[PDB]
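Visitor: The structure is given below, and queries will be raised subsequently.
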Amino acid sequence: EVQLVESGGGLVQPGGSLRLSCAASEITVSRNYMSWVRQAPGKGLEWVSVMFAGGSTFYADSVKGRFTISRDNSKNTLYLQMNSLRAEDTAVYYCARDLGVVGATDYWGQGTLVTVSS
Amino acid sequence: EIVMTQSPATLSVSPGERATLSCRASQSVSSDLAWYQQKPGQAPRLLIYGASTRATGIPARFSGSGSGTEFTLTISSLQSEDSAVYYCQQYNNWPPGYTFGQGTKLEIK
Amino acid sequence: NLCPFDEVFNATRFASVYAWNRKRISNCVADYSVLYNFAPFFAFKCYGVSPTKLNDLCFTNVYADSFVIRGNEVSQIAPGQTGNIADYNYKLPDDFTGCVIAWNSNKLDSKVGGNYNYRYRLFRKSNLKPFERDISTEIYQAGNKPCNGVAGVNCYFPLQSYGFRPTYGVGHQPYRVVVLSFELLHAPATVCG
């Protein structure tokens, strides 16, 4: 069925790097506005990053300059490289395909936990 | 950076009655909004997009309303499984932008 | 012998950022006394040429490109600037010398019924080449068929209305924008005075 499945979730020591990956089915991502969201345990949600259909990507300010989104279009998948994970970035990350005024964000990912050593 | 404030924080209503949840904006959000129901344990689920348009499949028991800086979601008859958390997401700036709320916990009796 | 720039900016018929409007000016004396000196202009800015020097500057031909955008997106009309309107709708080159001007039309073009007659572009397959008119009527989709035979999934239409109405805040008040491009290749330059 149409879906987004995630991988890369785990634990890493502060300052370390990590890479989250998102695979899709029955729907394309290369031509779909993709958006990674995250949730801190117990808190609300916050938009982390977005990549367009032409390649021009964008990131939130809280993570600006540190995270970089990319996607293997050839096999229909998305990726997000993170580095220098500090104490804040421990959260569950979701993958999403947002249309906007013509259908607000709808298809989401099972999520993936990302915690740090402490 | 428009800050959204949900209300009330919690709500416990007897089964079978109506339920009313308010979400308040700080600037003009016209009719650009959405409501997500994140049943505890997995990803959220879209209920109502734009101003009050009911997402496909979504049971008619839900109804959205409001415009400008104030919006409201209303549930006709809560069934046992309606207990979940709900969030109002605004999107007046679409490419790249979204701003979430604090969420609301709804239970039954 | 003055050019018709006056009309160009005051014709108050501007079409859309979708398939913008153009004019090829030639053989006249470009005054400029009013250009960027009239009162209700909100933003005017050129790169490579100073306004007064420009007023003494001279060229081979002129290209005027008028269109209408949302106020919060005027910052995206710039050399290589990245966003939506400047990536899939209308994209100006990197070495573009010349100036743009933008007016807050929060009164002249808006109606309570929704002055959304114009439908801007929100679904494109690949980025734009500079000055590539891409007015088109197709159905952006995901699966096999377009919306002619499918509905809901893979039923997208790139032309979305704006919905300009007065309750909208400044960030959503329709700004009218006009961009001037002076070409200097083989210039038996016919325009200065």
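Going from the start of the chain as shown, residues are counted 1 onward.
Each residue, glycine too, has its Cβ placed from N, Cα and C.
Dumping what Swiss-Prot says about this protein:
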type: MUTAGEN; residues: C:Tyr120 to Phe (Swiss-Prot position 453); note: Decreased HLA binding to NF9 epitope. Increased binding affinity to human ACE2
type: MUTAGEN; residues: C:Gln160 to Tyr (Swiss-Prot position 493); note: Reduced host ACE2-binding affinity in vitro
type: MUTAGEN; residues: C:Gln160 to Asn (Swiss-Prot position 493); note: Reduced host ACE2-binding affinity in vitro
type: VARIANT; residues: C:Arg13 to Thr (Swiss-Prot position 346); note: In strain: Omicron/BQ.1.1, Omicron/XBB.1.5, Omicron/EG.5.1
type: VARIANT; residues: C:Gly113 to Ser (Swiss-Prot position 446); note: In strain: Omicron/BA.1, Omicron/BA.2.75, Omicron/XBB.1.5, Omicron/EG.5.1
type: VARIANT; residues: C:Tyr120 to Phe (Swiss-Prot position 453); note: In strain: B.1.1.298
type: VARIANT; residues: C:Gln160 to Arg (Swiss-Prot position 493); note: In strain: Omicron/BA.1, Omicron/BA.2, Omicron/BA.2.12.1
Visitor: Mind sorting out which of the recorded positions C:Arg13, C:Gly113, C:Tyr120 are close to chain A, meaning Cβ under 8 Å from one of its Cβ atoms?
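Guide: Among the recorded positions C:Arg13, C:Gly113, C:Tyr120, not one has a Cβ sitting under 8 Å from a Cβ of chain A.
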Visitor: Report the member of C:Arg13, C:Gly113, C:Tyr120 (the recorded positions) whose C-beta atom has the most other C-beta atoms within 10 angstroms.
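Guide: The residue with the most neighbouring Cβ atoms within 10 Å is C:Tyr120.
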Visitor: Want to know which recorded positions, from C:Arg13, C:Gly113, C:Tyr120, are within 10 Å of C:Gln160 (mutagenesis position) at Cα; which are they?
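Guide: The recorded positions passing the 10 Å Cα test are C:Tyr120.
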Visitor: Would you count the other CB atoms within 10 A of the CB of C:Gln160 (mutagenesis position), including those on all shown protein chains?
Guide: 18
Visitor: Where does C:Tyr120 (mutagenesis position) sit in DSSP terms: helix, strand, or coil?
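Guide: The three-state answer is strand.
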